[PDB]
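Notes to accompany the following structure.
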Amino acid sequence: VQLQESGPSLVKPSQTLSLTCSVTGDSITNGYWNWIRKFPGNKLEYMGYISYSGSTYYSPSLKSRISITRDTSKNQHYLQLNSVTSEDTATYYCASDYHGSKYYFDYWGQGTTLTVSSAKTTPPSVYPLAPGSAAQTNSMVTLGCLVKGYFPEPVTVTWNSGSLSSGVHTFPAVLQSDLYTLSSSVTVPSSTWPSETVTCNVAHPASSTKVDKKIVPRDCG
Amino acid sequence: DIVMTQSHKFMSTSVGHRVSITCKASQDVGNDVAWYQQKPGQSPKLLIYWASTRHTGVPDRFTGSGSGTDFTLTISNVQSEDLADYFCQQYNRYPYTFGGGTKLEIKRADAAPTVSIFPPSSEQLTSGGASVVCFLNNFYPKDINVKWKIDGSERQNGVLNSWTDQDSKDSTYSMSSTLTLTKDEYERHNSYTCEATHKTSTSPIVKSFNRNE
Amino acid sequence: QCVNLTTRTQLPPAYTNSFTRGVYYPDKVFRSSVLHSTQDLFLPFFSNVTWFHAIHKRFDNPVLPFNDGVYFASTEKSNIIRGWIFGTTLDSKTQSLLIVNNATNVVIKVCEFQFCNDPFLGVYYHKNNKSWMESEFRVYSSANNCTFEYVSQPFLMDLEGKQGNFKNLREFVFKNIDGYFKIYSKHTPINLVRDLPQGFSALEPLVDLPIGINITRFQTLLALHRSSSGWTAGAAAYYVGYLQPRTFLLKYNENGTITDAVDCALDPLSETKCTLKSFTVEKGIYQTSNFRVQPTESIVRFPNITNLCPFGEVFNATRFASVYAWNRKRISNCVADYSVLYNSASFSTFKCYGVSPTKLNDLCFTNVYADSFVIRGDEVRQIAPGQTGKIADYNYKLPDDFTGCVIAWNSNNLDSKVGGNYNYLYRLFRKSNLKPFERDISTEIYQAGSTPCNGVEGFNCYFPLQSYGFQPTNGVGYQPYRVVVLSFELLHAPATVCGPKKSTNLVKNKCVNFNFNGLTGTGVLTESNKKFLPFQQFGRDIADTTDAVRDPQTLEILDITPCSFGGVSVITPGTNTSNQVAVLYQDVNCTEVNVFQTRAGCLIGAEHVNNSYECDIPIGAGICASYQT
């Protein structure tokens, strides 16, 4: 069973949340589908559940601020919340309560981080990073990939369309006042820079924006 | 609800050592105490169900026993591919209230850090933004302090740190900071300096640059 | 403040045996040629003290406790010892007493001083024009909330390093009783090389400091002399002892100098001097103390149980009730064992709210209620405070202060059958919600519209008690689960549900504490030869002394033997003849404690000689003891 979440990741206050958890590999014959709110900082909290026949029961955490529907034709299930406040800035995961072939399984998807604020959709501005002439050089050369002015969460920063993995340390987002700032690094020897050209690729699942910017030694002396 | 509470925040063992992660909840944990397995870069997966049976693809070294509310995930001869965040829960009745968490890592040799500060690009000054980026990677352990030196004076407000998981090839860490300024404050200062105090160095590496280039 | 001395080397905690040190005057009461008994914090003889130094390889000044009472003893040749630090937590958060000497005055201040990481004193530039003048004061940094201040008389103390051996001895007593701090001073010339003097002296009081504060730890300061971290020290040492509240005897002469000291809990030779209250002990046998064996532990000797709550007809019942017509069963006047419910390894759902099931086993309750109903798998999780749906709102509502347990397991093999199980019912529609602990068994037709239904089904008139559906071809989540809800409340009624049982093993020939259904105390369980009646529980002697018992769960008669006791006898020689003594206990053997068994008891310290000599000192039952070559 393969799971993949999809939907808009920007919901203003006093609006309606809408997303879809896709199921691929196993039909909706056995097992439940639940939701767990992920607080920032490795903290989780249960949200609700649904059956697979039509019995829609709610959780004591959300009595009337939750609406989960079913779809047995396309093997999917929706998620809808009412009266979305500023405390709903989190990520919701969908899992299966499957128990077959004398084994208990529990698969989890990727997840789409929901951010509740007053700002609209902002595309990311990928800016290159390179050491200048006044910077102190070293034997190990570091190359950066700056993203400033992106909204909302989440984001994904890769290197060479995901093919480069050695020395990749993608730092997560931060909690600033208005806008966030990404920071990615790579490990290359002195023969690479500035002889070879390294290009970082930054993805954005909330708006399907992919910006490709090359790192150039600008500005120099 | 069942108030879950964990004691150990992080466990650092080696190859062949025993990993002991306790789960001392304030309420009853039940008999169907389960454990997750948060792989690095992937989704968390189920490891142990019904407190005696393992998941599909799990070796026999991941077992569990105990008595009452004092349960301990018995792990013997932990390999290098077992670095995962373990949570204690119950699979008896909805809802599933979880605990804090405990990060499992391996113990390897130390590594000398490398400070590399970056000047801001010309594309950032066109829009109106200004930020100084300085990184600090390939170091061990995570007990380090990364601060800024704005014209010799330190800065603490607006400094936020971030870190990643342990690498499976070099067994090093990565931790840097973030400091953003406005357009008017960019033309007032001259030089920025970042450093890091590591246990394998008597003096920190001083790296600075000039904005005039 | 922050710079610590790098000349510190780790020393193992060795010990030093003292001979008769640690005897002072407990009060200002004069006597003559007697032995006054008193109870105070004294230093016991032949004890172990610390082994520290004040030299340039070993330079250590640790933190020792103070609440148990400590004794100070240190040789001196060049006045290395300057002062001490008396603080509770050794920080500026609480008050602290500071007694230091800068060779001009005795500074006594009770403030909240800011102690450094390693405070010390010393004289700089010992190469030329030394003069032994104090020019460094790095004890504290600030002062706040001072309550006492004392300035002594001005003087000049010399710190000249005379070569050779040690020539001075300064021993103090550091104790605090009810806030009154006492300093007992003594100065006498000696001749030492390394070790403590194995002599005897007295300690006279000097001052009195009613500080009125509690002191838990202390620290001894040292001096540094070198011709700011590599400064070396001189050559001195200091030993720290531990006081204990024992009883000493003091022999005052015509001048008031203590000549002898008797420890009543060191050796059986000196135990006769405390009972007789005389130094010159005549030849004979006297009683000193009373032997007694403390009990080990209390074991409740209950193999199995006797009474039982009816959990068999509730858990293992064949047919349950519905979710709207659940039967409430009151469980009282019985002993319930909740430990077997958690370790049964047969319940798929077992959760208690408010308290753990392992914690309520050692707790008495008065009202226990048990319910039983069979529902589907989508309705077991609604048995919780704050739930919604059909069961929580229309069938069975729990209050917010639920202090019970939820028991549920799988019953698909019994409560389901091929073709559909239409036995159990549930209410589907209702005009409002239910109260906590409210049963609704009404079969009235729900009027969904405005037209009446008149007891029959029609337009907007549906039957509320709908039938369930159980099939074996369904999934795991649709299996019938037997749900048992336990209710616990507290009222003014006395508790009838109890029974915390702790049994380990069969213990014999040990002084233990027994706990039976109608008898308790301390006794030694051993074998017997009597034949007790099956209704009797215990037996007594003539003078109301219980000496036998019978186990209610095991057909075995165990006599309640009292533990090992009796008087303590000792054979003491003259004060100018010898010092060897022997231990003689009463009415016990040599196994429950130069070993010889007598009729009166066990005699430890004598050798069995077949030669019969004249009876000099009697032992008992035709046995005597004497002194031979």
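Numbers in chain C track Swiss-Prot; the residues on display, in order, are 14-69, 77-247, 255-620, 641-676.
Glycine is no exception: its Cβ is also placed from the backbone N, Cα and C atoms.
According to Swiss-Prot, the protein carries these features:
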VARIANT   C:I210 to V  In strain: Omicron/BA.2.75
DOMAIN    C:334-527  domain 'BetaCoV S1-CTD'
VARIANT   C:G339 to H  In strain: Omicron/BA.2.75, Omicron/XBB.1.5, Omicron/EG.5.1
MUTAGEN   C:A475 to V  Increased resistance to neutralizing antibodies
MUTAGEN   C:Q493 to N  Reduced host ACE2-binding affinity in vitro
VARIANT   C:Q493 to R  In strain: Omicron/BA.1, Omicron/BA.2, Omicron/BA.2.12.1
MUTAGEN   C:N501 to T  Reduced host ACE2-binding affinity in vitro
VARIANT   C:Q613 to H  In strain: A23.1
Report task. Select the closest residue to C:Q613 (variant position) from the following recorded positions, measuring between CA atoms: C:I210, C:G339, C:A475, C:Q493, C:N501. Result -> C:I210
**Report entry** C:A475 (mutagenesis position): secondary structure state under DSSP, collapsed to three categories
**Finding:** coil
Report summary line: Nearest by Cα to C:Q493 (mutagenesis position), of the recorded positions C:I210, C:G339, C:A475, C:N501, is C:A475
Query raised in the report: Of all the recorded positions given, namely C:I210, C:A475, C:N501, which is spatially nearest to C:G339 (variant position) at the Cα level?
Result: C:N501
Requested in this report: Note down the number of other Cβ atoms within 10 Å of the Cβ of C:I210 (variant position), including every protein chain shown.
Outcome: 15
Requested in this report: Tell me the Cβ contacts of C:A475 (mutagenesis position) under 8 Å, same chain only and six or more apart in sequence, or just say none.
Outcome: C:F456, C:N487, C:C488, C:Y489
Query - Fewest-neighbour residue among recorded positions, criterion Cβ within 10 Å, set C:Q493, C:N501, C:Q613 - result: C:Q493
Requested in this report: Could you check what DSSP calls C:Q493 (mutagenesis position) once collapsed to helix, strand or coil?
Outcome: strand
Report task. Could you state the whole-number distance in Å separating the C-alpha atoms of C:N501 (mutagenesis position) and C:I210 (variant position)? Result -> 98
Report summary line: C:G339 (variant position), Cβ-centred 10 Å count of other Cβ atoms over all protein chains shown, is 9
